[PDB]
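In what follows, a single structure is set out as structure tokens and then discussed.
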Amino acid sequence: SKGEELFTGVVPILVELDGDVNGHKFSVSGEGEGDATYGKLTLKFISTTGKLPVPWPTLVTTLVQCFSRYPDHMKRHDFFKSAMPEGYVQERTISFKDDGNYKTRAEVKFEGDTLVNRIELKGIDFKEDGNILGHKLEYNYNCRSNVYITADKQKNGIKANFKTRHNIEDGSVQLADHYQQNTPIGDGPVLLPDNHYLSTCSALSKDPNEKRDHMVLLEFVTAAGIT
Ligand SMILES: [Mg+2]
């Protein structure tokens, strides 16, 4: 695609999220860069308004799959880059097992040289002393995720589903079921993929000099499941 040529080098990234979970309003700003050649993302997120009402690890998937490394033989399956620069809408429902749900709507596109992810997140039905509002999740991401992608030809887009598992402080796990839909914003041709998945590996850390509430993410994502 024309779009894939925008990703041959290191690209600056901005992320902006506005959130409301059970009426608790918050906002996140992120900055970093992506290097799709190696499937590599480095991002730092800062909580900028109301006290973060949910654990940082529950926002990782919401807070740019256009930075996935598609092997050469799988390049015809890369919807995400093909929709650039005009971008795509990415929507999800994230169902937290025995707890509430997030509904997210994001637009991912270039603004000049910079790849931007603008997100609205709405969470409802969360339990007051559950793992999310109770802040009972460990600050880590100890489980890899396979993001299973299929074409959605009717909307000239894709759908995905996957499970993420977040460690609870007692040693147990909080499951998050994700259903995802992406559709192009622009009128250029896009790539409709064969079934495949993104193998996604994330690591969270803290900047020791940062006193604001924040999250540092290092993430490697590789398309797979086609030989
Ligand atoms: Mg209700």
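These residue numbers are counts, starting from 1, taken along the chain as shown.
If you check the header, you will see the structure was determined by X-ray crystallography, 1.5 Å.
Every residue, even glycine, has its Cβ placed from backbone N, Cα and C.
In the three-state DSSP scheme, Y141 (mutagenesis position) falls into the coil class. Within 10 Å of the C-beta of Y141 (mutagenesis position) there are 23 other C-beta atoms, taking all protein chains into account. In Swiss-Prot, the entry for mutagenesis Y141 to C (Swiss-Prot position 145) states: In mut1.9; shifts fluorescence lifetime from 3.03 to 2.74 ns. The structure shown retains the original residue.
Take the CB of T200 (mutagenesis position) and look out to 10 A: across all protein chains shown you find 22 other CB atoms. Quoted from Swiss-Prot, the note attached to the mutagenesis of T200 to H, W or F (Swiss-Prot position 203) states: Results in significantly red-shifted excitation and emission maxima.
In sequence order, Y141, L217, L218, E219 make up the list of same-chain residues 6 or more apart from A203 (mutagenesis position) whose Cβ falls under 8 Å from its Cβ. Where Swiss-Prot documents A203 to K (Swiss-Prot position 206) as a mutagenesis experiment, the accompanying text is: Abolishes the tendency to dimerize and leads to monomeric fluorescent proteins.
Record note (Swiss-Prot), mutagenesis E219 to G (Swiss-Prot position 222): Suppresses the 399 nm excitation peak, leaving only the longer wavelength peak at 475 nm. The unchanged residue is displayed. Every protein chain considered, the tally of other Cβ atoms within 10 Å of the Cβ of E219 (mutagenesis position) stands at 21. Under DSSP, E219 (mutagenesis position) is assigned to a strand (E or B) in the three-state scheme.
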